[PDB]
Amino acid sequence: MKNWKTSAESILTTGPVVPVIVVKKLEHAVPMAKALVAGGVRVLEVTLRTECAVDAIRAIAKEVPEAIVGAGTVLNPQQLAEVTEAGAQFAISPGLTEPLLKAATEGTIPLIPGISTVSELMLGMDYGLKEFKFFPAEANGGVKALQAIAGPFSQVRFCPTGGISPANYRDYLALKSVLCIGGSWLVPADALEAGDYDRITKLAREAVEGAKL
Amino acid sequence: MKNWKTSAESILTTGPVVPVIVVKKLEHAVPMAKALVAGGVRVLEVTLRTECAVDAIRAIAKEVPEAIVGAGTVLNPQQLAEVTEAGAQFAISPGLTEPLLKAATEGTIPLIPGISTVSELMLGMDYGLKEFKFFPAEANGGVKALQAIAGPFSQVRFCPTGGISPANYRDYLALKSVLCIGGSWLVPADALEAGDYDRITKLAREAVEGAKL
Amino acid sequence: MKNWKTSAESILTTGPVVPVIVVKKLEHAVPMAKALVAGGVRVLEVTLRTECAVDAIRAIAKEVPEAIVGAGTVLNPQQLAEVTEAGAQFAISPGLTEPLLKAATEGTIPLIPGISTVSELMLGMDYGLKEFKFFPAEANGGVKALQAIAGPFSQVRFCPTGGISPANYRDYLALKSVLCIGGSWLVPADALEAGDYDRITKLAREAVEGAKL
């Protein structure tokens with residue numbers, strides 16, 4: 001993409017696991033991030049599913065510079081602009097639309113949109129994208145689906161998400177067409193509530209180490 | 001929606017079950033509709049899958065005022081115009097296209113379009129819709145798929161249809177994102193052939209009661 | 001389709017099996033085509049997944065006129081125009097986009113695009129298409145998924161592809177909505193490299209024999 005300094009590819013190749021984060025209380029944003037980074041996980045997807053979403057992104061950006069902070073659940077050109085202004089380094093969407101693809105390519109940060117079918121993948125490719133989110137992974141047909149897609153689209157790379165856990169993330173990471181996976185298991189809800197950042201670091205650490213094959 | 005008198009939500013929240021009707025003989029339309037209303041089910045989806053489908057919608061619209069009649073299997077603006085002229089109160093489609101979304105938006109009746117993927121859902125949302133049909137429910141991945149597909153979209157409401165039986169509709173109705181389900185067991189062909197309307201009313205009553213709690 | 005001299009339907013009703021061909025060495029193209037024809041299979045889908053793909057179509061068109069050669073993995077207008085110019089008698093794509101559909105309808109040869117959802121099916125139907133590819137068939141939910149997707153659309157026919165084999169192709173061919181299936185087992189990569197055309201003719205004859213329903 002002509003206007004992307006940080007390629008989508010670089011974002012997805014930074015690490016094997018990208019935590020899909022849902023921060024309910026702003027205060028938990030930074031400690032959670034530092035907790036994750038401490039465990040070896042740097043690419044953080046802060047989903048726009050809470051009121052403090054945009055503020056948690058800005059906070060993590062200022063206080064945790066090493067973290068590669070981005071926004072998740074970006075659904076339209078305005079949310080994209082909003083997170084871009086708030087310092088998001090990348091944007092991830094559950095699916096794609098033309099208005100979103102357009103505003104993205106014209107923007108400055110990389111967009112890694114989710115797709116479920118090859119028709120959706122083709123729409124994305126028509127806009128020149130090469131990296132995609134495969135969501136929801138299991139529902140879409142999981143590993144087998146990705147293996148089928150690699151036939152007509154050998155150059156395309158994915159980040160499967162949805163139904164991925166330490167019990168199966170290795171099945172996906174093994175595919176050549178898979179660069180990394182998304183998961184929400186790294187940050188247990190109860191964990192933030194209890195201020196158990198220690199646990200979060202162990203999960204992150206275990207995620208990366210278990211990703212070595 | 002700006003142009004819709006009746007909200008798509010009102011249609012979906014009128015009752016727990018919306019019958020997906022296939023009536024081949026026009027002479028069975030009205031009594032079948034009254035039988036349904038007698039069982040407590042007043043939102044009737046007559047599918048455009050038979051020759052008399054539209055005439056059936058018109059008859060029910062005129063003769064059964066205690067029922068909210070609409071069209072099913074509406075595939076394009078042409079059919080949307082036809083069912084609207086016929087008196088349909090709402091329109092349901094197996095999936096969606098922009099031409100259909102545009103005609104419905106500018107139209108006067110609510111359209112509850114089906115979707116299988118988040119990109120299809122997002123396209124619908126780009127047109128202002130917030131209520132969708134999840135079809136074919138079972139093939140899309142069932143409750144788990146809907147729980148994932150609905151996850152990043154907290155405000156969206158669905159009406160799952162396809163493979164839904166009395167044996168599993170409670171599993172869907174139990175979902176926070178589900179307002180009602182669509183089922184074709186309330187109007188069995190065999191029962192419609194022998195004019196067994198008492199059986200149809202019972203099926204409606206059981207559907208309504210079996211959905212409680 | 002007004003602009004297609006040869007209908008999409010005729011392409012799919014030619015035989016029960018359409019080989020999805022991946023040829024890496026141009027010199028193998030002609031003998032391969034002759035071997036398949038000799039086995040009773042003549043609708044050859046040369047996929048655009050190799051550098052010599054287009055020349056292969058040109059050569060087959062030239063040296064094996066009795067075969068109905070076409071292109072697969074056609075992703076956009078440019079490729080559609082390129083294979084059309086090279087002599088392709090039909091085009092197949094993994095999925096569909098509006099630009100590809102518009103260009104195909106304006107063009108001179110039939111496009112049989114893949115779809116996975118009813119919304120994608122409806123988009124294709126908006127452009128007047130009635131024949132589609134169902135890909136990736138198995139990963140999409142197989143026979144059950146196709147039967148559900150086909151439920152509300154009685155006029156459309158399919159060519160399931162993706163994970164189809166002698167073990168299950170009859171399960172698909174048995175469906176009223178299925179005209180034929182696409183498979184790559186008739187031309188194993190090792191057979192091509194070894195120039196083992198007797199084997200290819202055998203697989204073809206066996207494919208045809210085992211499909212009789």
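A Cβ is built for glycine as well, from the same backbone N, Cα and C atoms used for every other residue.
The active site, proton acceptor feature in Swiss-Prot is assigned to B:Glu45; the stated evidence is a curator's inference. Following the DSSP three-state reduction, the secondary structure of B:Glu45 (mutagenesis position) is strand. Counting every protein chain shown, the number of other Cβ atoms lying within 10 Å of the Cβ of B:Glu45 (mutagenesis position) is 28.
For B:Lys133 (mutagenesis position), the Cβ neighbour count at a 10 Å cut-off comes to 29, with all displayed protein chains included. Taken from Swiss-Prot, the feature active site, schiff-base intermediate with substrate covers B:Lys133.
The pyruvate binding site feature in Swiss-Prot is assigned to B:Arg49, B:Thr73, B:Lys133; the stated evidence is experimental evidence. B:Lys133 (mutagenesis position) falls within a strand segment according to DSSP.
Here Swiss-Prot notes a mutagenesis experiment, B:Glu45 to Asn, with the remark: Aldolase activity is significantly impaired.
According to Swiss-Prot, the experimentally introduced change B:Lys133 to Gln is described as follows: Absence of aldolase activity. Has reduced catalytic efficiency relative to wild-type protein but demonstrates a considerably altered substrate profile with an enhanced activity against pyridine carboxaldehyde, benzaldehyde and alpha-ketobutyrate; when associated with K-161.
Here Swiss-Prot describes B:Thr161 to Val as a published mutagenesis experiment; the accompanying note says: Shows little stereoselectivity, accepting KDPG and KDPGal as substrate with roughly equal efficacy. The change in specificity is accompanied by a very significant loss of activity against KDPG and a 5-fold increase in catalytic efficiency with KDPGal as substrate. Here B:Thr161 (mutagenesis position) comes close to B:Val20, B:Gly114, B:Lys133, B:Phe134, B:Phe135, B:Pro136, B:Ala137, B:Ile181, B:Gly182, B:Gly183: these same-chain residues lie at least six apart in sequence, with C-beta atoms under 8 angstroms from its C-beta.
According to Swiss-Prot, the experimentally introduced change B:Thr161 to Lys is described as follows: Has reduced catalytic efficiency relative to wild-type protein but demonstrates a considerably altered substrate profile with an enhanced activity against pyridine carboxaldehyde, benzaldehyde and alpha-ketobutyrate; when associated with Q-133. B:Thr161 (mutagenesis position) falls within a strand when secondary structure is assigned with DSSP.
One entry in Swiss-Prot concerns the mutagenesis experiment B:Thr161 to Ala. Its note says: 13-fold decrease in catalytic efficiency with KDPG as substrate and 250-fold increase in catalytic efficiency with KDPGal as substrate.
In Swiss-Prot, the entry for mutagenesis B:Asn168 to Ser states: Shows activity significantly greater than wild-type. The structure shown retains the original residue. Reduced to three states, the DSSP call for B:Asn168 (mutagenesis position) is coil. Non-local contacts of B:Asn168 (mutagenesis position) by the CB criterion (under 8 A, 6+ apart in sequence, same chain) are absent.
Quoted from Swiss-Prot, the note on the mutagenesis of B:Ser184 to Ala is: 1.35-fold decrease in catalytic efficiency with KDPG as substrate. Has only a modest effect on the catalytic efficiency with KDG or KHO as substrate. Other C-beta atoms found within 10 angstroms of the C-beta of B:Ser184 (mutagenesis position) number 19, with every protein chain shown included.
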Just name the winner among B:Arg49, B:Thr73 (the binding-site residues) by count of other CB atoms within 10 A of its CB.
B:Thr73
Find the longest CA to CA distance in the recorded pyruvate-binding set B:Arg49, B:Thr73, B:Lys133; express it in Å as a whole number.
18
May I ask for the distance between B:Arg49 (pyruvate binding site) and B:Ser184 (mutagenesis position), taken between their Cα atoms and rounded to an integer number of Å?
13
Looking at the recorded positions B:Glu45, B:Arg49, B:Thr73, B:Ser184, which ones have a CB within reach of chain C, meaning under 8 Å Cβ to CB?
B:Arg49, B:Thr73
Just the number: how many Å between the Cα atoms of B:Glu45 (mutagenesis position) and B:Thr73 (pyruvate binding site)?
9
Where does B:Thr73 (pyruvate binding site) sit in the DSSP three-state scheme?
coil
